[PDB]
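Asks: The structure's right below; bear with me while I get my questions together.
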Number of protein chains: 6
Amino acid sequence: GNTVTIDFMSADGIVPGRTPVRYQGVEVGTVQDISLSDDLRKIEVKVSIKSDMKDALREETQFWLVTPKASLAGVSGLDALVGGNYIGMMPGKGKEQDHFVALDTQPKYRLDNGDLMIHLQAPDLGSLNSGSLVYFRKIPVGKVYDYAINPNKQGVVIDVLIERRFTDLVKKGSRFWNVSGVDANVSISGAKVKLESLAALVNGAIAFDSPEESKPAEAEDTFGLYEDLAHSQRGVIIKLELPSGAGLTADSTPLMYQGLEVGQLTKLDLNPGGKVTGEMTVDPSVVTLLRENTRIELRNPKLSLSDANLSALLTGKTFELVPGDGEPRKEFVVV
Amino acid sequence: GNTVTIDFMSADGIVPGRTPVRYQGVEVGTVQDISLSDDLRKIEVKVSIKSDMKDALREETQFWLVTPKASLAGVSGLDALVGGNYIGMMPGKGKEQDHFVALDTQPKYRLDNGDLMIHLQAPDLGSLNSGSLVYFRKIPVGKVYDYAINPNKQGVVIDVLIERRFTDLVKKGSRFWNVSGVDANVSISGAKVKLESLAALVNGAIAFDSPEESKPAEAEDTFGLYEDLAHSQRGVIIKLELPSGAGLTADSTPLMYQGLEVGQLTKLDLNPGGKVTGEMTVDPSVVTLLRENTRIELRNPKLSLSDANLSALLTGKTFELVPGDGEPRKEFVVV
Amino acid sequence: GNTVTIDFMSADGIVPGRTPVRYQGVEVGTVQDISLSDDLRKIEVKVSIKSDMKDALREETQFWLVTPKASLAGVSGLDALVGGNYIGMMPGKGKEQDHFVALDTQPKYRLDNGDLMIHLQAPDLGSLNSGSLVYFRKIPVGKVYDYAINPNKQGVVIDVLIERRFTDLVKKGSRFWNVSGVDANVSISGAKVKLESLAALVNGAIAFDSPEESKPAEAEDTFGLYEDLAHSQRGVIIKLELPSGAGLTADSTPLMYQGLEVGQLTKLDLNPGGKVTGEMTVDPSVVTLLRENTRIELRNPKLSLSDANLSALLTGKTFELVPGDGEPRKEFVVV
Amino acid sequence: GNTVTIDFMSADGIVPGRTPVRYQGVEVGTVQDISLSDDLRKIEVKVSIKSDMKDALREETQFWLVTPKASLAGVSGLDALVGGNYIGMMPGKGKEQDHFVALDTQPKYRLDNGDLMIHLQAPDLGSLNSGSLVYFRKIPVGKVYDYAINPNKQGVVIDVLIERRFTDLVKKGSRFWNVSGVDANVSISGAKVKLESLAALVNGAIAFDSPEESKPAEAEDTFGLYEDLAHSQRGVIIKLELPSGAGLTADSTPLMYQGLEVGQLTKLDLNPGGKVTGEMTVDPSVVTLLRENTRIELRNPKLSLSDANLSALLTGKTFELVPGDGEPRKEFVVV
Amino acid sequence: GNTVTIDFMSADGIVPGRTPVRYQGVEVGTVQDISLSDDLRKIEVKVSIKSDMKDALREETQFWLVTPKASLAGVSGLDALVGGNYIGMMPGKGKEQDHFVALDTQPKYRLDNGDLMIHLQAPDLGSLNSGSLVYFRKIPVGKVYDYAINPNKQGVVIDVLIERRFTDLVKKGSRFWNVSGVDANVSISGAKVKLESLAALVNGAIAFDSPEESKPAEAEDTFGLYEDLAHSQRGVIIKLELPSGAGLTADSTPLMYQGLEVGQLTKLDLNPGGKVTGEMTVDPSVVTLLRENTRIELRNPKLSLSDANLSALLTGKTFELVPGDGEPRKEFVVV
Amino acid sequence: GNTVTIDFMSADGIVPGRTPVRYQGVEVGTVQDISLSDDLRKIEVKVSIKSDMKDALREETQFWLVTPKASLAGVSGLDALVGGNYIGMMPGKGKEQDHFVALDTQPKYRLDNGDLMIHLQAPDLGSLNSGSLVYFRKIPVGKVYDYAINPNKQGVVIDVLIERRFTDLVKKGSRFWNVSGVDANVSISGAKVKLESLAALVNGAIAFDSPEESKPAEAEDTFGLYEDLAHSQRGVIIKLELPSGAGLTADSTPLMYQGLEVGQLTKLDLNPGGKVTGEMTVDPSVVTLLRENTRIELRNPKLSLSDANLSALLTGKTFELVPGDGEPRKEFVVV
């Protein structure tokens, strides 16, 4: 028998008879008695712990009360409905402490086994939460561990947790894209609505790709989080100096070649001085055609008297690529 | 043992044997006996309290009965299903009272820790309720504490509660916008429907932004609540003296420049004397172009024989900006 | 101990051992024994009551059996699942009665505190039920108490119940409008679907407005119930003698002025003798323009060769207002 | 103690110790012992009944087993979850019987009080079930009691049950229309979707109207069930001898008069001999205009060069009424 | 007491103390002891049965374990939650057996009473499952008993089970059509979405019709299952030798006559040799017009300068019927 | 009595008194005592096993803790709610082991009976999970057993499990297609939305076809998984050397013949050197027409003054087939 006092902000459903202290779900201690000091929420709770953990008890040890969490976000009261309320613990590398302060929520528990722990950078969290799932070829091979705002107030750092046997998958050249929420995909001549699976809608998801020839990533490497599969396309950035962005769309104006889609306009900017400039991603198979004296001009959706097509007039402006020869250059000027 | 009589309007599921008085979830008192006086809902309930709280018992002390609230709005009967019905208390700074009147609902409990407590002003409550969530970069960093109608009958004051470690986020120049409910976003050439996350739909939400260079806000500062992210855009108000608001829309008529969207018409008014005047927000990057002899004229969605575009004819009237030089002025007259 | 016989139409889950009589949730009586007379549903139930209520027992006292109501409409069996079935009572101003007849449902219980109790008149109930909520600035400040058909078979009288601290809100010039159900709001150039909050969809709601300068209403005053916020607009009725209601819509044909919407056609009638007459609500700011020699003529959505607008041709007929001078008149004739 | 044997097809959850026989929810008998005869589902169940019901036991007495009915259609196991399984009884006007056969379902129980019991005739049941609700001004004033196929195999007879205090409402000239299911109401220039309340969607509903001057209906009077509110319109049938039903719709082709809708084409037939004839309901206010030498001719949605209207060209064929004088006739010939 | 060993593949929640053997829900036997032989899933379960069933025990007797089936498809653990797990039995016409093998699922139980048991032939099962419902005039008068693939691998045989009192309904000339799932019904000038009731959506349904003059069907007669009400129309097949199926639709191209719809093209084929032939169902009222020298020619949706109709140009090709005289023939050639 | 120590990562709801070891649901062992070694999650759990399994205990024996899995994915805690938590086992072909390591999840249990076990190759998993269903003629005849990524990082191997009596169905020439998720099917002249049954939406499904004349498949044969029924069409691949892929769609551009649809363009490629080539599946009935001097030319949706069709102008480019004679060739060049 030992004596440990823990300060609680609020203690609900705790009886001095049967309120065990469960470390990893095994009873390690027992609540002795609950008292309050000077009526200022100073819930002094005496806890007798088995002697083996008393030797392993240190200062960096955190306690928390588990309640049946049936709230707006919560399922985690399965043990708490059966056995009742209890408290838990996590031993740490502290020196020594008798008087503890209980943590308001259950903290995140690192596991001992070798698991890949990598960070992501996103402009915002999106529809992701802790406990959401990580897919590869739509196979769950991990989950989102935690999330934290970087000290620069712009971004959000998300760190995820790959399983042990799938650490070979995450390469240095892997890209992570977001899959969360749902929309409607209406095109011309009929609409069909598919975005994601039903597991991703409620809590969020992150898919990723593994390139073929790359070194395996490790040890808290950062990655960018793209907001769509379409934004996660590989390719070569080509800067364009546009005349005027009249009918151009930020992510929907394509680059035709022989009638087929090759590139996609991705960014559209208004530089100071009145210079509308943008940039474009292309298929890497067509980069060999991108050389010197290579022209990019825009075609209008004109009303042709011989070929009356309804589909082209809905699309609008359309970038056309004609090939060239010479040194490969990476920027062009549209007249 | 002590004697405290509490008037209840209705007392349900209370037994004189086991009906504890739980202050913050720990048993402090016990219901002795329940009687009714002169058959006019005067439910005299005798309560014996432990002697330590009897010294701390004062006049401004409120009692309330907790029931399993499984009603139209309610989940909060989790403790009440397990243990049963009980009553609670909140001690206050009163002098002395023996005969109490029970409060009809559980009141709002201020916490002792340092948490930011700021007020919002809204024209109506919207789809917000107490217990709805507050996002920053879509990360929950607080919740709506309470709401109250100001003595002027026009507005609604909402006061929220930021967490302790996120008090650095709320600056003096922060803007709060509403995210609640859902709609459909139909544009031309296809429609895609995304408004908000699934947590915000049921109970409501409030997001906010943190500007980069501002003093940190504190101590019950007021803020305006914008009704949309689009209404929360920063910019410079530019007053326009319009000829006639024929095809103009209150929040959908844009300000083109080199084909790109710069401004957005925000307010449209009918002044007495037959003068249609409005005002416009602009991008702060383009304010340097707003000077003297700077003209704003409206372009019609005309049917051009060479460039037949379907997208422009659906939009309607369109404000065009041409730059000027001289002193920066903040108002213009459209002819 | 006393003896009270109560006739039940059907008595379910009642044991002679433990079936208490709960007045306001406190045990006042106990079911002694259940017998049936001559096999014609004459369920004679003997009830022993405490002596204090026996003095307060009178003739206008109603009893009812509470069952876990988990039916198509019901949540109200929360006490009945825990404790079991019981019966309740409401004492009244009767003389004396021993043999009672049990009421088939739980009756409506007036509270003792000062609460505003006002009547509404509606052409039908709509999607309102008892227990639906009453909003002011979308804040719940009351609920629908009861509803009853007036002896004239045309209308429905609904009486609601404002809270105690919000009796200042309801003025004499307040208007009550209905918010219940959901629809889709499709306009031209895209559609967005928002009608109401999620609490109003299931059970119904009623919002209201408080004008600024009015006497506070009291004591069972009547009010009209408008079926929409749009039908609850203030304004001045202007009678129109229309030539022929060809493309006119009952609530969608607007009154333009300088391109802006001022009025809205509200009623459209076919008088005998072949005279299509209607009436219109206007903005109260524009009533000063409504005088003698003030003309209202309708504009067609004509195909203009210079200004080709798609939005006007979808709208149809359009009332135009030109101002006049002289004595203010309240009716006009459209040629 | 008595002995009654009841044949069950299947007896589930019945213990010889505690399986009461509940007439109207009060224990009247007890299952003695369960045996099966010659392994052919002859579940002989001995039941001891109290002596008072033994005198009232007769031959036309039906027994049924109640189970927690949590199936595809069922909520009615609320008593059966708490107390357990039991059986019930309904005494009748038989002579004498000892060996009974249990009914496979719980039969319909007529109540003793004066309630109106009227029959409806419908071409099919629709989305109505027993236990669905009956509205008047959208107030529940009854429910569907039963339904049965008439011996002619064409129709379905539905008999409903009005409450006691609302028997004044049902008149001889009342019309009953169906409200069940949901659809979408898409018109031109925008669509809004409202059909019914949320209670009617799951189980069905029937609304009705009470005319002003009519005798009160009584005593199993029949009524027609219209399939819509629109089909329940009063009016005068006018037979039309149409030239050819080219663009005519069965329930959507209106009868204009001064641009306003007066009538509605309701039935459209192909008589033998190649004679397309139909019939029309009209507003009763306009029947005074229907006389001799009264012409009905159809107007085409023609493209007018001066009044270019998009709304008329979507509607199609349109019946026009011009008034006449003379004797009132009830049929016309369209040329 | 007796001894019966039953092989189980997996035995869950079975205690040697209280695991009864319930034939039709009455306790007939008790599990004595559970042992496993040579660790190869040979779960030897000893069962002591009452002596009366031991005489009736035969070789063709099947046993099965019932578990609370709360899985993807299942509600049937209502008895299993209350009493616990048990096993059941069905005696058969075998000789004698002591060592049994337990069936993996609960088999289908034929009832003793006279019920109609007829087979259906369908090209696939569709959205039907066992336990789905059978409607007549949308009244449930039976249910789907079982389903089995015929030895020819093309079809699916479904056998259903009509109630006892409705055996008069099923005639020899009855047609069975499928009602399962839901779609959207979009027509021109507005769309309204109604397919089926809410009970049919989850599990499936089958409706049927009873013709007036036909012999009553009996004794495992086969029937075709049509996939829609529209495919279940009666009529006369008329073969057509079409010139080229250019704008013709398989089930949507109608047969006009005097502007009214008479027939409906149902099948469209490409015979070898380049001969597009189809066949058509007609109204049986119009078969008298189908004779010799009767012409069927197709009308184009032409743009008429006098009658500009939007509805006809959306429909497309349209078959026209002109009558003829002479001998009735059943095939035609379209030029 | 025996002693077996098992390492757990976390042990939840385990009591040393009553925590049985259930092999296939029969109690085989009992948890003796729980200790932790040196505070590094070394949850040493002593287990006493019956002596018969102790002889059958070997080294390749896996243990796992079962918890009520009410998580994001979970129903499998039905036994665990009733009895409580327990652990299970699977004996294997090991030599001998005393100190075990508990498996983190319940492993997959191969059954002893003859069931077909075949592998599928898919480019990604799709919306399939383990426990999803396998249909034949929409009859459930198996389920997905497991899934695993092949060592080449491109694909995903899925192995399924056909029932015992349906092993005749799976032939060598069978094709497996995916049915999972839902979309919208909007076509011209109205839209109707049906994709799949209700079971497949939540968890996924896989349907298949059995051809008529093929050898029965067996013993871990591979199969391709097509992503749609339309992609699972049989036919003959015809390579096309297209001029320019201008209005051509990857899976929506058809091959007309006499107005009827015969083929469907399936793949469209941009070869290096600027050669847009594609390939097409055809009906096997038309392969006899595919010979030498057989021409495939594309028809435009031209505006014809005599036949004004709305349907053809929405479809776009359209491949036309004219037959030829000679040797059968399998590729063509479109000019």
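Going by Swiss-Prot, the residues shown for chain C are 46-380, listed in order.
Method of determination (from the header): electron microscopy, 3.8 Å.
The backbone N, Cα and C atoms fix where each Cβ goes, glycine too.
In case it helps, Swiss-Prot gives these features for our protein:
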MUTAGEN   C:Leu123 to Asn  Loss of activity
MUTAGEN   C:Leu126 to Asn  Loss of activity
MUTAGEN   C:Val127 to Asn  Loss of activity
MUTAGEN   C:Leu243 to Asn  Well folded and assembled into a hexameric structure, but loses its function
MUTAGEN   C:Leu246 to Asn  Well folded and assembled into a hexameric structure, but loses its function
MUTAGEN   C:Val247 to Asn  Well folded and assembled into a hexameric structure, but loses its function
Asks: Tell me the Cα distance separating C:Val247 (mutagenesis position) from C:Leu123 (mutagenesis position), rounded to the nearest angstrom.
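Replies: About 20 Å separate the Cα atoms of these two residues.
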Asks: Of C:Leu243, C:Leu246, C:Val247, which is closest to C:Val127 (mutagenesis position) if I measure between C-alpha atoms? They're all mutagenesis positions.
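Replies: Going through C:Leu243, C:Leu246, C:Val247 one by one, the closest to C:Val127 (mutagenesis position) is C:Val247.
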Asks: List only the single closest residue to C:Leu126 (mutagenesis position), chosen from the mutagenesis positions C:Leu243, C:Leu246, C:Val247 by CA-CA distance.
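Replies: Checking each of C:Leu243, C:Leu246, C:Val247 against C:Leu126 (mutagenesis position), the shortest Cα distance is to C:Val247.
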Asks: Among the mutagenesis positions C:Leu123, C:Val247, which residue has the largest number of other Cβ atoms within 10 Å of its own Cβ?
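Replies: Comparing the mutagenesis positions C:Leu123, C:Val247, the most crowded Cβ belongs to C:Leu123.
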Asks: Are there residues of the same chain, six or more positions away from C:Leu243 (mutagenesis position), whose CB falls under 8 angstroms from its CB, and which are they?
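Replies: In sequence order there is nothing to list, since no residue at least 6 apart has its Cβ under 8 Å from C:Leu243 (mutagenesis position).
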Asks: Return the residues near C:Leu246 (mutagenesis position), defined as same-chain residues 6+ apart in sequence whose C-beta is under 8 angstroms from its C-beta, sorted by sequence, else 'none'.
Replies: C:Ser225, C:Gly226, C:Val227
Asks: Around the Cβ of C:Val127 (mutagenesis position), how many other Cβ atoms lie within 10 Å? Please give the count over every shown protein chain.
Replies: 15
Asks: For C:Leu126 (mutagenesis position), which DSSP three-state class applies?
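Replies: DSSP assigns C:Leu126 (mutagenesis position) to helix.
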Asks: Of C:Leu123, C:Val127, C:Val247, listed here as mutagenesis positions, which sit with their C-beta under 8 angstroms from a C-beta of chain D?
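Replies: Answer, by Cβ distance to chain D: C:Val247.
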Asks: Count the Cβ atoms, other than its own, that fall within 10 Å of the Cβ of C:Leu126 (mutagenesis position), considering every protein chain shown.
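Replies: The answer is 16.
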Asks: At a CB cut-off of under 8 A, do any of the mutagenesis positions C:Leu123, C:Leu126, C:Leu243, C:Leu246 come close to chain B? List them or say none.
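Replies: The answer, in sequence order, is C:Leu123, C:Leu243.
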